[PDB]
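Below is one structure, written out as structure tokens; the observations come after it.
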Amino acid sequence: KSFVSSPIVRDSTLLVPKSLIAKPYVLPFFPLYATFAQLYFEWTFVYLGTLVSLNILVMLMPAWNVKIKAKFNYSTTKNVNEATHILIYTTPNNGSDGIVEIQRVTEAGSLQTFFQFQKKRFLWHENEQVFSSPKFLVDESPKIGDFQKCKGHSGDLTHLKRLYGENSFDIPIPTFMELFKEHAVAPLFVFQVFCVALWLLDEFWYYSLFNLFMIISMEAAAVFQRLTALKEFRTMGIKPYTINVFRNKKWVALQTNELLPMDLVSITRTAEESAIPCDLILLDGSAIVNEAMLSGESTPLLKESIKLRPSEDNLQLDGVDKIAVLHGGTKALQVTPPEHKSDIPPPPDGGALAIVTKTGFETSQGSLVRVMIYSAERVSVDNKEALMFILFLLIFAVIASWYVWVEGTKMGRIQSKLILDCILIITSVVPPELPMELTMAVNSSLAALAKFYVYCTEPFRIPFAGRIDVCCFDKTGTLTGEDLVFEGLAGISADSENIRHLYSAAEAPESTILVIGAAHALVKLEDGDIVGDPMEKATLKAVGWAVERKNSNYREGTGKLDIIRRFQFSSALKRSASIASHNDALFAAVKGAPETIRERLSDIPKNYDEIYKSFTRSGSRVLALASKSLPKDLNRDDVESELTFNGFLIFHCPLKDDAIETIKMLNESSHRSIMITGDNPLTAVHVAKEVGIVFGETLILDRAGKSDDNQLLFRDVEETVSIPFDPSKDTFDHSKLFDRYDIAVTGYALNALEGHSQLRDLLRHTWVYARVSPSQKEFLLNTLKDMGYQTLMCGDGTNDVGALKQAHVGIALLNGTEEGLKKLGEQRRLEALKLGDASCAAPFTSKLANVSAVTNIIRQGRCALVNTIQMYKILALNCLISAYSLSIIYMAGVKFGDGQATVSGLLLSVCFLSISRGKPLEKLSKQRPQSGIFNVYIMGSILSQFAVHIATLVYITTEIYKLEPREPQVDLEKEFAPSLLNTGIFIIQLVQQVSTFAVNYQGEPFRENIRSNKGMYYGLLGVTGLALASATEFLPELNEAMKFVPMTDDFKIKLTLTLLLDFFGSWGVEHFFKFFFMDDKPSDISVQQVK
Ligand code: ALF
Ligand SMILES: [Mg+2]
């Protein structure tokens, strides 16, 4: 039959529409209408009411669900030539199900049946008879022969236009009405308009009118808040610009929309506020890209061509062959034209030839944007907790409605008009805005965050950030600034009477300064700029070299130097070498970590082992410099064969100004903060000890000797204590090691301890991991998740992008300057800082440099959680109080007026306005809020406060019935007339709702006290003053204007004392339950102790 093969879909069945007669909501109902018309030709109007209600509900039901829609409207078919829709069942982790429309169109004499799901195309492959997404050639492993030989699209290419589609993000913003039409059918809005219809049937005109106005206003606000996000996602797509495209064996200038895979383009310097069109691959030339978006890093990489690789043999690896790929969405700082001639002519502009590989949403950035927009997960996915919470209130509602019905039957009330009061109560218990609470809280939190330049991409991670047990920090770029001072050269003294004897500058032998000048990766752009590693710039400026436009770097007052050919720098065998030439002869330079350089050169100074350990133990970060004279294009293992030492390079990387305070706050706020770095263990331990992650002594796990026999040693920064350990037999001693030393683990000892029984006993008591590879950070975060701890990681570069994506909440600190943002905002204003500039490296993205982003995110998540809790409690209590007051008043005849109900509504909306506003404390607290609706705190507090309120209500009702008696009459009508019961019940309801507002407000440990903020304090005092002036008859005209019967002087005392004691009882109960059951206990990892 018909299927769809794709990782998104799970199953699908074809559909075809049904005529209007056969639908379930037209034909089966005519017999019922006819039966009503026959039986009619009092008590029968309710029959017609419920009939029309069931009809409208069955008519609306297809819009709530999708399976119901496909079962009502469409009939499943198994012939692909007749269907006009298809129902797509999604996989459990990609978006939600949906119905999509099959389209047909003929091309070149053969029609092609297709549709489009989640902006991911499909087509109809006849020979397989299954809808299959387009598969690009670069996905499966190609031989680079066909990539080198490609010469652009020729002839008519409409089929490719249909298969791959245009190259542009397709994010449509719907008109306001076309979106309000989709919100007006949701179950919640339908229920609210149903309630308003009931209140109209009960002859409440002004009240229902005001309520309907409020409903419409809230829905329009929600639609605007939903449209602004779509308007924010659209800025990631660039604006099209013209690049020359090779088609039909000649250069014709096409725009960027009209690009297909395997199409030759010519890329140039990227324009302002633009990027690379699509995922290209260099075919000839050279470029220097700035992979800011995908990698969250600033240092410009250097991309190289593909022509040099052998054609028939090798395979396109995207491993070693990664210096040729150019992603989509990164800037290109400088591009150089091809050197030699080729079979194809040179482009007219100064650009380099490149081949397209992926277009549209299927590029690297495009796939992430699609998953971000369409297949995103909403907050509070379960929703069963909220539904059960609403059902509990409805149980209470039925418990009250039964008594209302029994007493209404007793007092001779008309049943036909009593069923409506039962329905009013049962529908008044239900609060409509309950499930959409966390979403509004999260939106407010996101705005308050974006005020700090901390832009977020996936917003369902905010409730995760409240209760965090472990925080992981990368060292270089996160806890340590980029700017680094230069202390001086060391170890050049051949005599070396002193170990810590440094040579500053202008005193080293000329060989050393030549080596420090020749071996660098800087380049001077044509316009005039220096782009490269900031460390090399600092070193090269401090020594006194200067880089020129051509590769020569000279004018240092000591000669002229030019760089002939250089070698790249790789993490494996980390070192960099380059070949240079001076006026006299030719030599070579090399600069890498001192360990690897040691095993390279022949002449080994007697104290080489001691010097770099003496300089690395205390803060500094050393590198080695070695050279060799070379007499007059060859391999790398020859230039690095034998070398001669020339000194060290000793840098002091200082901490960020905001690191110590952030780590101190996180340590005091019941969080455990650990370090995961890539530097050698001694520097990691020193920085961790200076910041405040380790306190006491520290032990290190490393290899014992040069033998790789997998035997570790517990060593110390000073070699005083050395405890041997063996992974095969020995097991960690708890009180001998972990209770004294706060140990730190290396990447090698972590790799050798795999499979141990005590790996998960060691991963609790260590706080510093050093020399870990980019793949082991993923393993560490996966294990810290598996143990049951929620995690956080904040890292800058590409060493830790996998870790950032694995952690529960990930932050990427994009190092920037405040004055740079000021200049950018000023230029934008003359022409805020939209999300478009933020990267796609992690969920969150701090646009500034300082580390306070972690604290800020934690604070906002915590406040969102606690605000949700208080809103749950307040809504439930107000609803229950209102329902039981309505029941007490409806048992007898009397009912509220119109103005009384409207005034109550306005006086409570006054408090609803203020209560949302709150300010968080600057310091975090040890008490973290727990997640969930069902727990002892919420249910206990709600139930007990409600017990107090019902006690008060029963007491005053007994008193009122004692003062004036009501007798059961025949054929009553619930009419409004000023009496004592109406007054008593109205004042009590209005006072007790305000009392719950004032009692269930969240206090000091999480936010600012109620007394502090005035917009709520003064509102509550105003409403209390009005209610108490009403209850005490301070103004007779005020009571007369609202039709309040004069109360006997003895009754005022009971009423006022009753309310004033109700408030105190409620306050005491809630304070008790809060002080006992509020905050959950922190984990077994975030405790502070050492002997
Ligand atoms: F210096 Al790193 F991960 F950025 F070890
Ligand atoms: Mg880093």
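Residue numbering for chain A follows Swiss-Prot; the residues present correspond to positions 4-44, 55-645, 653-851, 952-1211, in that order.
According to its header, this structure was worked out by electron microscopy, 3.4 Å.
A Cβ is built for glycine as well, from the same backbone N, Cα and C atoms used for every other residue.
Residues or ranges marked as active site, 4-aspartylphosphate intermediate by Swiss-Prot on the basis of a curator's inference: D487. Around the Cβ of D487 (mutagenesis position), 23 further Cβ atoms fall within 10 Å across all displayed protein chains. In the three-state DSSP reading, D487 (mutagenesis position) counts as coil.
Within 10 Å of the Cβ of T818 (ATP binding site) there are 17 other Cβ atoms, across all protein chains. For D487, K488, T489, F582, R634, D699, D816, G817, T818, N819, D820, the entry in Swiss-Prot reads ATP binding site.
Here Swiss-Prot flags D487, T489, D816 as Mg(2+) binding site.
Here the residue is the original one, but Swiss-Prot notes a mutagenesis experiment at this spot, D487 to N: Loss of ATPase activity.
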(request) Write down the Cα-Cα distance for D487 (mutagenesis position) and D816 (ATP binding site), rounded and given in Å. (result) 8
(request) Rounding to the nearest whole angstrom, report the longest C-alpha distance spanning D487, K488, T489, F582, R634, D699, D816, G817, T818, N819, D820, listed for ATP. (result) 21
(message) Just to be sure I understand the break: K645 and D653 bracket 7 unmodelled residues, and I want the straight-line distance between their C-alpha atoms in Å.
(response) 10
(request) Among the binding-site residues listed here (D816, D820), identify the one with the smallest other-Cβ count within 10 Å. (result) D816
(message) If I take the C-alpha of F44 and the C-alpha of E55, which enclose 10 unmodelled residues, how far apart are they in Å?
(response) 14
(request) In whole Å, note down how far the CA of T818 (ATP binding site) lies from the CA of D487 (mutagenesis position). (result) 11
(request) May I ask you to report the DSSP-based helix, strand or coil state of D816 (ATP binding site)? (result) coil
(message) Around the C-beta of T489 (ATP binding site), how many further C-beta atoms are within 10 angstroms, looking at every protein chain?
(response) 21
(request) Look at the break of 100 unmodelled residues running from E851 to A952 and give the Cα-Cα distance across it in Å, whole number. (result) 12
(message) Among all protein chains shown, how many Cβ atoms are found within 10 Å of the Cβ of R634 (ATP binding site), not counting that one?
(response) 19
